[PDB]
Structure formats: C-alpha cells, structure tokens
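Visitor: What follows is a single structure, and I will ask about it in a moment.
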Number of protein chains: 4
Amino acid sequence: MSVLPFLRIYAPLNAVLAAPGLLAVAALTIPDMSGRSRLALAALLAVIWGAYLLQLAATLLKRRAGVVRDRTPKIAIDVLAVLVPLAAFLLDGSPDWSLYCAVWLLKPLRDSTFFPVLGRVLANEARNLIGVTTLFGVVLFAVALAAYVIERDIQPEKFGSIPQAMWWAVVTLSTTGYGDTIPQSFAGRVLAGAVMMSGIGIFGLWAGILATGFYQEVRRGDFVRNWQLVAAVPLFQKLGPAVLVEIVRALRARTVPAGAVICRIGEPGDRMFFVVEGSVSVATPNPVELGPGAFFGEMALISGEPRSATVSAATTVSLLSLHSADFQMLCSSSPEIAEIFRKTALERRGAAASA
Amino acid sequence: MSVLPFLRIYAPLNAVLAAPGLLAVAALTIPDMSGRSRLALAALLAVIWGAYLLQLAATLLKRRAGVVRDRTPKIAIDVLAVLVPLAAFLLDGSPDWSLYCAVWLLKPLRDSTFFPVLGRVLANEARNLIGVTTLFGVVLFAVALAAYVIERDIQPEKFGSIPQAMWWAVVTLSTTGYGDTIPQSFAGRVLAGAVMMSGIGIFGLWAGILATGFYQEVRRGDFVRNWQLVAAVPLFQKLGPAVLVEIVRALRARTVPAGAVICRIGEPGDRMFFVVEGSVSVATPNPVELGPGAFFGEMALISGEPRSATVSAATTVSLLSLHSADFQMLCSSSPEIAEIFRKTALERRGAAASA
Amino acid sequence: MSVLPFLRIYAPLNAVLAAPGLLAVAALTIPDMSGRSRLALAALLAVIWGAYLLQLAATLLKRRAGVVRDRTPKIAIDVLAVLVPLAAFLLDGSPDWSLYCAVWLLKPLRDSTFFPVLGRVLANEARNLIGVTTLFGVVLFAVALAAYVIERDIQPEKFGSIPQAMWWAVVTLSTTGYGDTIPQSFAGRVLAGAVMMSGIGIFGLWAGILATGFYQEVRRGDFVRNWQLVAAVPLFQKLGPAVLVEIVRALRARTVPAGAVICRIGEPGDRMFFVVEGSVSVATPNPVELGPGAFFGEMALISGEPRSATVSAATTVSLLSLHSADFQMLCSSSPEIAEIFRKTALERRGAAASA
Amino acid sequence: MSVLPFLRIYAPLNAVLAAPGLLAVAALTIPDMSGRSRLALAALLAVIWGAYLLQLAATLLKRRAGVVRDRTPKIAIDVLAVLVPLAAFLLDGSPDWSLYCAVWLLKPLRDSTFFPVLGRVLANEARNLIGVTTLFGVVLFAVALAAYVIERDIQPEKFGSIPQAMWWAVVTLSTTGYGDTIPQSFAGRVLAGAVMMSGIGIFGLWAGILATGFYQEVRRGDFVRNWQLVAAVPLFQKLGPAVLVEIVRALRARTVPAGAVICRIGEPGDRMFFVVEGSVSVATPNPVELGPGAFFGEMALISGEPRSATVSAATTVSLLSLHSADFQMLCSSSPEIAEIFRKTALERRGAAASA
Ligand SMILES: [K+]
Ligand SMILES: [K+]
C-alpha cells in the first residue's frame, strides 16, 4: 500500500519469450492442420533458439565482472537452451522433436528472483512437511482401506481393489470430488463425515507451513535488501540502535523509471518518500530538482493536506517510501528530528517557488 | 467485538438500486414469457435511468465545495450510467440493448469505499503475484504436458492434444474437479499425487499474499482514520509520544444514529466509549445529557459491574469505543490518569441522579 | 498445549439430548418402515419433550438469583421447546408434525457459550463483509454474464439464460465443481483461467476476515476471563503495572474434576500450575494437600527434571497453568521473585516427605 | 531460511520399512495374479516381521538406561507389531490375514516426533473445536432439512429422505461437489448461495484453530529445545535477562553429519553459526579446526562479503545458526560485544592462513 513499483519488473526479454514460445507448440499437436502456419511457428522456435543463442555467447563472455562469481545457476539452462532442441532436431526426425519444449520452462526460473526466496525456506521447515507427509500417508491408507472392506462385494469394477479406493481417498480428501466412483451403502458413506473434516484440517496446517515463515522471509527480504540505503542518508547518524529495527520492517525500496509520475498535485497527501539516487521534477515555477539523498511529503503530513507539487520522475530514481504513522512514529520517537522537518516545512514553502 | 456500527453503512440509494435493477434483466432472457411484465421491468430500468439521471445533474452541479477536488473516479460511471443505455436504446433495436446492463455494475464500485482500499495494496505486492503467476504458469505446463505423453493413444477425443490437458490441469490443480475427463492408466493417475499437494501449497501462498498486508492496511485504516479524534479530547495533552501508537491500533470510530440504544442498563459492563460529537440520553431521573467530548463506562469497569444507565443515542453521535484491557492498559500505564477517573467514579454516582 | 481441560465441558444434558433427539426423525421419513419402532422413537421425542418440560418449570422458577438478570436469551427457546411440538401435534394431524424438529436445533445454541463470542465480532467487521459481499456480487455477474454471450447458441438447454450461468458461476468460483454443465468452446473455457484465480483470492480474504480478529477475541477471552484469579494470589502485590499484560496472554484457566490426575510422577517436567481454589493430592508419604492459592512445578523447571509427585485432583480444582519460558520470563523479569521460589525449591524437598 | 538440516531426519529403518511393507499388500488384492510374486511379497512381510522382531527383543532389553522411563508409548506397537500378524497367520487361514496390515501404520507414529507435538495442543483448544463441531452440526441439519421440503415430490429417489440430503449437505458445504444428486428447481438452488459462503467461512475459522497456536507450539518448540545450548557458550554470562527472549525465537539448532559442507567459499555471506559440539574443516592453508563452542560468519557480515573459507563438516556437529538482522540486532543491542567480534574480525584474518 506504500510503494511505487515501476520500470518493468518483468523486464528481461529472456523471460518474455518463453510464454509465446511454448504456445507455438499446440498447433503442431492437432490433426487436419494446414502446413502453412504449421512450420511458420517452428521459425519462431528457431527465432527463440537463435535469439537466446544470439544472447548465449554474450553470456558465455563471462570476462565481464570476472573476479568471484557463482553462476552455476544462471548458466544451467542457457547451455541446454540450445543444445536440447539441436540434438532433438536430428535424432527425433518425426515431429516429436517439438516435445523438447519442456526445456524453456526453466528460462523463467532462470531469471526468477523470488524463486530462490522460495527454495531458501524449504530447507528449514521440511522437517514438519515430512512428518505431515508421512501423517498424510497414515491418514491416506488408514482411511482408504476401510472402503475395500465394504463395496468389494457389490462394486468389484470400482472398489474391487485397494488403490482404486486410495484413488477415491485423495479425491475425497484433497477437496476435489471428481465424481466417477462413489459408494452406495450407508456406513461407507458415513466414513466421509470425517474425511473432509480431516483433510481440510490437514491442509489447514500443511499449506499453512508454507505461508507461515515464508512471510517471515518476505518480511525479512524487506530488511536485508534495505539495511542498504541506510548510511546514504546524511541525517541518520543520531538514530539509536534499537530505532531502526522498528522502522525498516515497513520501509520498502523500489525504482521508478524516467518520465513517470511520482506524486500528482492535489491528490490526498498520504505518504512521503526518501530520495537516495536519481533526480526528480518537483513541478514548480522554479523546479526544485532534488538529487541523491532527499525527501518530500512532510509538507503534506504535518498539515495533513494534498500535494504541494506534481513530483514526477525526471530520471530513473531508486525510491524509498513511508506512510504517516511510521513517520508520526518518528515524530513521536524524538523531538530532535522534528526541528529540521519544521524548518523544512518552512524552507520548502518559499524554496519551492523560489530557487 | 468492540464497536457499535449503525446508521446504514449501505446508505446511498445510488448503491441500493443496482441490485434490483439488474434482476430486471433475466425475465427478458427467457422464452415463452408474457409481454405484460416483459416491459414492466423495462420501466424500472427507465426509473433507475431517470433516477440516477435525476441525480446526475445534481452531481454535475459541482460548484458545491469547488476549491480543489479529484472526482475523475466518482464521475467516471455517472456519465456512462445514462449514455450507454441511451445509445443502446436506438442502435440495438432488438431486445439485445438490455445487454448493456453490464454498466450499472460499477455503480456499487462508484461509492464503494473499501474498494480503493483494495487497489491500494495491489500496487506494492504484485511483484510477488507476478513471480507466483509465472511460477503458476511454470507448474501449469510443466505438469499439463506430462499427460499428453500417456493417454493420447487411447484417449484422443479427450487427451489428444495439449490444451485439453491444460484444461484438466487447472481443474486438477485449482481445487475444482469438474469430472468430465479423467485418466484410466496408472502412472498418469500417479501424477495427481503431487498436484493437489502443489496447488493447495501454491494458493496457500498466493491467496495468502492478499490477506497478508491487506490486514496491515485495514489495521492501518484504523489509525489513519483515527489520528483524528485525538486533539478533540480535552484530557490528552499529557499523553507521551509512544503512548498513542500502543493504543490507536485498537480504537475504532463509528457513528450511531439518533434514537438508537448505546448501552442498555443491567447488561454486563464490557466496554467504555469516548463521545466526541453529538449528544446522548444517559437514562437517569435527571438525564446527564453529555455532549461533544465525553465518555462513560469506567463506572462499570473499575468495579466490573453491569451498566449504571440505559445510555441511548439522543442524536447521531460520532462514537469511539474501548474494552477494559486496553483501558486497564491505560490504568496500568499512568497513575496520573486514574485520579480523575476515580473522581469521575464518584462524581457520576451522585451526578447521575442529580444534575 | 499448556492446559488440563476436564470435567465434561459438554456437560448439561439440555445439550446432550438434541443429538439423539433429531436422529429419531429420519426413520419416520422412510417408506416400507414397520410401525413398531416408528412410534417408539416418537416416545423419545415425548421424553425429550417431557424432559425439558420437566426441566422447563424449574427454569421458569426464576426466583433464584432474582436481583438483576438478562435471560431473554436463555428463555427464548425453552418456551418454544415445548409449545411448537404441541401445536404441531394437533393441527398437523399427518406425520408432518415431526417436521417441527427444526426447533431443538437452537437448544445447543441455548447453552452454547462460544456462540455469543462469535456474534460479538460480526458487529465490528461486517463493514468489510458487505463491501466484499457486494464485491462478490460484482465479480459474480461481471463474470456470469460473459458466458451467455457464447454458448446460448449451441447450449440453449444449459446456457440459454443468465441465471443458469450464474449457477455455473459460483460453482465455478466457490471451489466446488459439481460437473453438470460445462462449456465446449475455447474462449468460454479461457475465462475460467481467472475465476478460480479470483475466488480463491476472494475467499482468501473474505473468510480471512473471520479468523482475523476472531483470534483477537479468543486471545482476548483469555484475558477478560483471567483478570480474575489475580488478586487471589497472595504474592502478586509487587507485580508492576506493565508486567501483567505480558503474562495473562498465555495464562489460561480451566477446571479439573475430583479424582482426576494432575501431573503424573516421572513424566517430563514441562509445566507448572497455580492453584487458586480446591484441593490436590500431592502423592507423597505425608501428602502435602495444598488448598486455595498454591502452585507447583518450579521443582521440575529450575532443575529441568521429571515430576517430584503424582499430583492428582483430590477435589474439583479451578486450575491455572504456565509453561517454562513465560516463567523463565518471570524468573528473568525480577530477582525479587526467584528468592522465594529458591526457598520453595528447598522447603518442598523436605516438606514433601515430611509435613 | 536460516538452518542446515542434515543427517537423515527420517533416519531409523523402523520407520523406513512401513512404506514398502504396505505396498506388498495390493498385489494380493487383485484377481488373475500369478502365484510367483504373490507369495514373494509375503516374504517381505515376514522380513519386516522378522526385522522388527529381530529389533524387538533388543528393545525388550530395557535394562539400558533403566533408571526412570515412560515407554508405554514406544512399546505399545512393537508388541502388536509381531503378535497381530501371528494370530492372524493361523486363525484367518484364507488370504484375509494380510488385512492385518493396518498394524504397521502406527510404526511411523511410533518414532514420529512431531506427532506428540500435535496431540499436545489439541488438549487446550478442543473447547473451541467442540463448540464449532456442534455449530457445524447446527448448520448441517439447519440447512440439510430445507432440501427435503422441496424436491421430495419430484425427486423421491434422490431427495425422498433426510440423510440423503444431509449427504448433499456436507458435499455442498465441505468444498467437495461430487456431482451425483443436484436440485432442479429455483429456491432449492437459491439456498446454495449461502452454503459455500458459510462452510468456507466456517472452515475458515475451524481449520484456522489448528494452525493458530500450533505455530505457537512450533515457535515454542524452537525455545524449549534451545534454552539448552545457552550455558555452553563461554561468552554469554553478560547477557541481560530480557535479552534472550528476544533472540531464541529465531535461533534454531540442527545437526550436520560428517563429510557434509557447511558454507562454501565465495557464496554470498548471508548467515553466521555458533558451534557448540563437534569439529569443522575451515578450509585454509592451515585449517583452523574449531571444536565445541565456536562461531563464524562475522567476517562476512560486518563487511557484507562472500565467504572467507569453505567450511565443511569434519565431523557430526550440533549446529546453531543466525542471520544478520538478529546479529545486527545484537551488534545494535550492546557495544560490549562488538569489541570482541571486532578483534575476531582481525584475529581470524591472520589466524586463518596461520595457526
Ligand atoms: K471441489
Ligand atoms: K465433480
């Protein structure tokens, strides 16, 4: 609720081309299809082939920033990005070579930041997941077995065996309900009374494990990525030790591109920002073009008013942001700091129109 | 658990008429329907047309409060509220003109406060949502493809192509289970063992993103809307800086209308309120009719007793509220404040019956 | 994880008889049923009728504790508990009179504590629920309408109207997937790609509203019910103001009945209790039978050892409880208190075997 | 996100053999199966029989550590692990004796730590669960009954009775949607509008009860298991009382086996560890092989750099771990401690290459 995320977070065309690239697949998969576009999409594969392949060698030119690096991840796919289609192109002469479009699916995961963020926490909490997965296997066959007890007599063709009932177990337990094979008697139907009761309680825990400290990591990602942009601020030499831990939980940093708007004049003053690198367009008669290490919004928060200037991104700015309460928290935290932001709420009034 | 929300939060008739207005649609959609009520409901459309249209120009009279305003939102629908039926009324001579009842659906969203509250946070956390949405697309075709590997031979008419299996993917992954096309072999049925395991883990995170800091915003909405009603209180000049951040998290403000009851006599004393504007009916022999900037309940909390008066809303009061613990927190927070609320628990005993 | 809940929390037989009472219904609902037990269960209704009716007048004897009471709730059903069967017994001469077994269903809700706990919070947060319910209605017909656009031509009998598609909306949106009427074309099937995405995000919020501050109330129920049992403790005159708010969050109170076990000897010392009313059986050669206002477990926690005595409930005791950390929190909180619990860890060593 | 869990948490072969042991069952359950492997898997049962039975007496040799123990749990299955197949082997001469493979399903639960962790909290919060379970039974028949009101006339064979509709209740309420028996009229279809609305709100609470303080217990498990490894540290005599409660919430302890890697050189310095028992391989020209009661990572955190050494597990080490923020919290918490970790960031620079 407090951030301006811009400049194409889904930026790199390495990621962009997997989506249209794999939709080329399906038309080959269909009978009675004209040969015209049949191969026209195979070009686009060759384009994406040639495109990453064009990009490939530039990546294999890893004499850029060549001091110490760990690029086993970023290279693990680019290699196979072109090899696997190639060997597929010859050995699998039939159209089945296209079935090696299971390969580009990692290219999103190549430059998927937020995917290592996922895999990080699984290596702390899987202790639970296994004991739950076991426990899921307990409840699975603990309950799947009681069905064969009953309808094997009058439903051989559906429940004349165990795994046919273990099939109906997870369908019955995992919220799904296909609707192929269902009991007819009473007591077998009684048993379902505890199943959905169970599995919704189980996954009530099990999937809960994921979001549990995943949020800790994302709420932690907002700190580790933002213990940076701390020393950059000229004013933050007085901040006590325990002060920052209270604060950086809320502070997120994002980048705005050049030409974009930052805060439009007259809209309700609801937030203030800290500039640390870039330049702005504080839209005034004399534009107060503030550079790395600046801020604005106290004019609108101490007064609780609309904006005093159509601030727009003159350049690509690495932005911070902050809503009132946590700044009211700061204004409540120390009288030493409100002195400057009092003067600032008088300097910027005259300094906005003037120079 | 601690608030008296009253006076028709779903107040404006601009919102009320969308619901019955769109139920006029369906009777036109049905064969063998008598022409009698067929057009009778078209009137009610013309009523809602004429009604907002009657309301319309009063809104286009925006010389009220005309200093600085941002009403691109509130006007964006009122314009089309009447135009779109109108052009639809003539060009689409057949009854299909009624199909432009997709238009009023924004009129709730016109005066839907809590809808901008939604859209505010999506512009901070969609970074995650995309990486998850990509990741959802990863897992989609990563898993959808393995089905065509198998049953294309003996299920052409169901799994003789890829998207027919991507169809069975999300139905299998997104908790649904329609039950149209399901495997027959073993290993294809083995694969589902991880799917519901996956998607319930995925949406365990993904929908978790929404409620994650959505609650922060709603728990924040309870502050930004209630840093107001702070200076109004005559007693709150002594409150230290860090005191309020502890408190305003819990304090919610709502309005009660005239004639309503506030706290009924003899019910268990469970809460105390702060009046800031309006008037009450403290039901006593001499009604102690307290106005803007008053409170009551300490009589019932310091003693832990039922109510001392059938307080009812003499007028429309902008109410605050507070349960014991957070006031016990206040009574624990400072001895300076319990002095007055000790006297108040003696003044109001005699002042209730007397003047 | 830290409490001994015993003495039949589902105690009153007023609640017990609704369950078997309503299972008497179904046998009447079935053809080809013998008249033998057909009316035998009607007796059990007459029993439950006569039983509450026997209990009834004792409740209508409300000259017990007749000072100030609010028993509109507890009486609202007992009245109709016997009247509604009675008027049903005569006017509805056919067996349909049994269909007034929709009446006892409130008798659980009569003496359902935890049900007012539910209804308390709905009167603070329904503001959200309506805006979401509206928003649910937005997304409902916003999406339901686009289906009639498509398959009305080739599916009249299923999608030849709007509400037939609004039917398929919530089934498609609310996680269910019956499997009666599903599209055949492409773009109509494309639309489902966002639906489960939506509704699982919606209910990801909407049902989240319930548990959101419901837990606040239950975590609050653990305080309001336990600001009692505070002054009872002879030692708690020194506890500072802000000390208790830290503590009572964790402290739960429950009752154990006479004859039950409290802590068995040799089991791992994992918790300590505060007796406030009742008596125990500290199983020793000289049983140190401690009465109202006592405690035990510091012997096992300061040493981190198994139990020093098979403490069992000599009588019905109103119990408190506490795990180590929060007592380690107390031992960390003040050196003034560990002095006594040091002596206590020496007195009770000799006082256990001796008197 | 901050722990190295290794050395086969799913270690004991007592647990390993239940999974393959029960998959021996199904082949017997199937007609037209050759007798060759039919009994070959019965051997593997006899193996698992003989295997635990071989393990059995070693467990019944409970003169190891025979001082005070509570092994009613660990023995409750081992006894029946071999007896139940045995009596089954003779009395049930037909192949049905295999149906006593419902017995090993507890053997995972025998040595399932994290299963008592489950059962611990159910004995505090089931108060809620019953009132919800009752309330679930309220809503069940409250809603199930209204269906028989309607379609009994034109759907006898599906809704000609009550429990046939209570069947359609939970299927309709518990998120499932089999798709066997669905209404045809309007008002009966209207009723579903509140059902999924309800049950998703109910289980929104009910399953929420599980994860609610289950996480408290797991977040508590991280303390009770880690108030140990406190006195072992030679430096922690100065830590104030309230300091540790802040810290041990995050600190998890796990064990790494011999031969494994701990932190690889050049990877981004993201965490520091506390050795308390074992030995390491700090890969340097002179390996600084640190033993019980050591730490490392401050070199990479105070500088925010990659690793200074390929530390690998020379032996099985009982590890602790800690990310920066909580150590930055420590560095912010006291200047007394950064003095040593300043010297340590100079000693270990020279002491790494040297001795
Ligand atoms: K379903
Ligand atoms: K289905």
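Residue numbering: from 1, along the chain as shown.
So how was this one determined? The header says electron microscopy, 4.8 Å.
Even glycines carry a Cβ here, placed using N, Cα and C.
Below are the features listed in Swiss-Prot for this protein:
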- A:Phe203 to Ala: Increased channel conductance (MUTAGEN)
- A:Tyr215 to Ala: Increased channel conductance (MUTAGEN)
- A:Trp227 to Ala: Loss of channel activity (MUTAGEN)
- A:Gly297, A:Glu298, A:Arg307, A:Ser308, A:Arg348: 3',5'-cyclic AMP binding site (BINDING)
- A:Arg348 to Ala: Loss of cAMP binding. Loss of channel activity (MUTAGEN)
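I'm curious about the neighbourhood of these features; can you describe it?
Guide: In the three-state DSSP classification, A:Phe203 (mutagenesis position) falls within a helix. Around the Cβ of A:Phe203 (mutagenesis position), 23 further Cβ atoms fall within 10 Å across all displayed protein chains.
In the shown protein chains, 16 other C-beta atoms lie within 10 A of the C-beta of A:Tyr215 (mutagenesis position). Secondary structure at A:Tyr215 (mutagenesis position), taken from DSSP and collapsed to helix, strand or coil, is helix.
Cβ environment of A:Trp227 (mutagenesis position): A:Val248 lie under 8 Å away, each six or more residues apart in the same chain.
Look at A:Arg307 (3',5'-cyclic AMP binding site): DSSP puts it in coil. In the shown protein chains, 20 other C-beta atoms lie within 10 A of the C-beta of A:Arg307 (3',5'-cyclic AMP binding site).
The Cβ of A:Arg348 (mutagenesis position) lies under 8 Å from the Cβ of A:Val288, A:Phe296, A:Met299, A:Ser308, each of which sits 6+ residues away along the same chain.
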Visitor: Between all pairs in A:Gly297, A:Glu298, A:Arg307, A:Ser308, A:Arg348 (listed as 3',5'-cyclic AMP binders), what's the biggest Cα distance, rounded to the nearest Å?
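Guide: It comes out at 13 Å between the most distant Cα atoms.
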Visitor: How many whole Å apart are the CA atoms of A:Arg307 (3',5'-cyclic AMP binding site) and A:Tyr215 (mutagenesis position)?
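Guide: Cα of A:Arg307 (3',5'-cyclic AMP binding site) to Cα of A:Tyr215 (mutagenesis position) measures 33 Å after rounding.
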Visitor: When you measure from the Cβ of A:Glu298 (3',5'-cyclic AMP binding site), how many other Cβ atoms are you left with inside 10 Å?
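Guide: So the Cβ neighbour count for A:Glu298 (3',5'-cyclic AMP binding site) comes to 20.
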Visitor: Restricting the comparison to the recorded positions A:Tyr215, A:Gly297, A:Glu298, which residue's C-alpha is spatially nearest the C-alpha of A:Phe203 (mutagenesis position)?
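Guide: For A:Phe203 (mutagenesis position), the spatially nearest of the recorded positions is A:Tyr215.
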Visitor: Are any of the recorded positions A:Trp227, A:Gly297, A:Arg307, A:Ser308, A:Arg348 near chain D, where near means a Cβ under 8 Å from a Cβ there, and if so which?
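Guide: The recorded positions close to chain D are A:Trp227.
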Visitor: From the recorded positions A:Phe203, A:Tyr215, A:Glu298, keep only those with a C-beta under 8 angstroms from any C-beta in chain B, and list them in sequence order.
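Guide: Of A:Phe203, A:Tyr215, A:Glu298, the entries that lie near chain B are A:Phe203, A:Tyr215.
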Visitor: What whole-number Å value do you get for the CA-CA distance of A:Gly297 (3',5'-cyclic AMP binding site) and A:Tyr215 (mutagenesis position)?
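Guide: Distance between the two Cα atoms comes out at 29 Å.
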Visitor: Starting from the Cβ centroid of A:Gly297, A:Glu298, A:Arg307, A:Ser308, A:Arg348, the recorded 3',5'-cyclic AMP site, name every other residue in that chain with its Cβ within 8 Å, sequence order please.
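Guide: Neighbours within 8 Å of the Cβ centroid, excluding A:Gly297, A:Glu298, A:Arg307, A:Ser308, A:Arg348: A:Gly269, A:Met272, A:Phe296, A:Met299, A:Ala300, A:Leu301, A:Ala309, A:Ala345.
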Visitor: If you run the three-state DSSP split on A:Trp227 (mutagenesis position), which class comes out?
Guide: coil
Visitor: Which secondary structure state does DSSP assign to A:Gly297 (3',5'-cyclic AMP binding site), in the simple three-class scheme?
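Guide: Note: A:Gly297 (3',5'-cyclic AMP binding site) is coil by DSSP, not helix or strand.
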Visitor: What's the CA-CA gap between A:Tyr215 (mutagenesis position) and A:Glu298 (3',5'-cyclic AMP binding site) in angstrom, rounded?
Guide: 31
